[PDB]
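Chemist: Okay, handing you the structure first.
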4 protein chains.
Amino acid sequence: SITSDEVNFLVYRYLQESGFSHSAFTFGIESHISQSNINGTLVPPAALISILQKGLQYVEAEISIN
Amino acid sequence: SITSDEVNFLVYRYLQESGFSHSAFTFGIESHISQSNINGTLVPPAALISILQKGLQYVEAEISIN
Amino acid sequence: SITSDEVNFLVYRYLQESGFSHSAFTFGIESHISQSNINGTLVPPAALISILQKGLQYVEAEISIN
Amino acid sequence: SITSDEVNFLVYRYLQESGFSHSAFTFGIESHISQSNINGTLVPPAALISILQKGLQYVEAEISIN
């Protein structure tokens, strides 16, 4: 909540999923991903795109009560 | 709110800033990033990182209010 | 006899042919390969590999004459 | 005389030397270079560029004795 290694994965995903095969490959290595201790079978599809969408709304909502 | 191009640019930026130039380079070309209708001076640093943090916050904030 | 581009193209091919598809892609862009005055429809397969072989013989036979 | 792995390292070199840093890296991985049985410090600078130059001269020498 939320550490270095992870925002990596969250993104490494984004690349795999969005079809950025190369960028996936390269970032996979540069990120030292296969040493990165997260469980990938236990994090959602399009996990990056979403968590973002919401942080925006969290902003949007902080504007409007104020 | 919140198109591919944007989440892309956010990421590209996270790569540079954090020092993943080898990926930064590859991703930029694969995600046609020179054709970006984004003002990069109008992209604060740690942008991806901090937005992402507000997502998670908004998630906790919904779970604990239930 | 023998330009930068020339060797470059020779390599680019080697990457595609040998199926080093990630690098091929990357090297393509780094070595500004699309701007080249090479006819690719004229570049025989196993281009580099076999040119190497002949070089290596030219070493060996310039040693065995003396 | 002349193995798959051999021509790889040779090129991997050329990439570094040539200041093709990004393609050196990706190809470092894609060609499983850390597993390859060459002593890196037992191959001279501009190794690829030259073995090539000679292979072409050998070709020339063959045409001109006929």
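Here Swiss-Prot sets the residue numbers for chain A, with the shown residues being 53-118 in order.
So how was this one determined? The header says X-ray crystallography, 3.9 Å.
Cβ coordinates are placed from backbone N, Cα and C, and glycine is handled just like the others.
For reference, Swiss-Prot lists these features for the protein:
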DOMAIN    A:55-87  domain 'LisH'
MUTAGEN   A:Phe77 to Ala  Abolished homotetramerization, leading to a homodimer
MUTAGEN   A:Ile90 to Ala  Reduced interaction with NCOR2 and GPS2
MUTAGEN   A:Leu108 to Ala or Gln  Reduced interaction with NCOR2 and GPS2
MUTAGEN   A:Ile117 to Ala  Does not affect interaction with NCOR2 and GPS2
Chemist: Below 8 angstroms Cβ to Cβ, which residues of this chain, lying six or more residues outside the domain 'LisH' (A:55-87), approach it?
Modeler: 95, 97-101, 103
Chemist: Can you tell me the CA-to-CA distance separating A:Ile117 (mutagenesis position) and A:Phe77 (mutagenesis position), as a whole number of Å?
Modeler: 44
Chemist: Any idea what the Cα distance is from A:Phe77 (mutagenesis position) over to A:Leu108 (mutagenesis position), rounded to a whole Å?
Modeler: 29
Chemist: Identify, among the mutagenesis positions A:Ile90, A:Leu108, A:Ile117, the residue whose Cβ has the fewest other Cβ atoms within 10 Å in this structure.
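Modeler: Lowest Cβ count within 10 Å among the mutagenesis positions (A:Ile90, A:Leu108, A:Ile117) is A:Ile117.
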Chemist: Inside 10 Å of the Cβ of A:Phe77 (mutagenesis position), count up the other Cβ atoms and send me the figure.
Modeler: 22
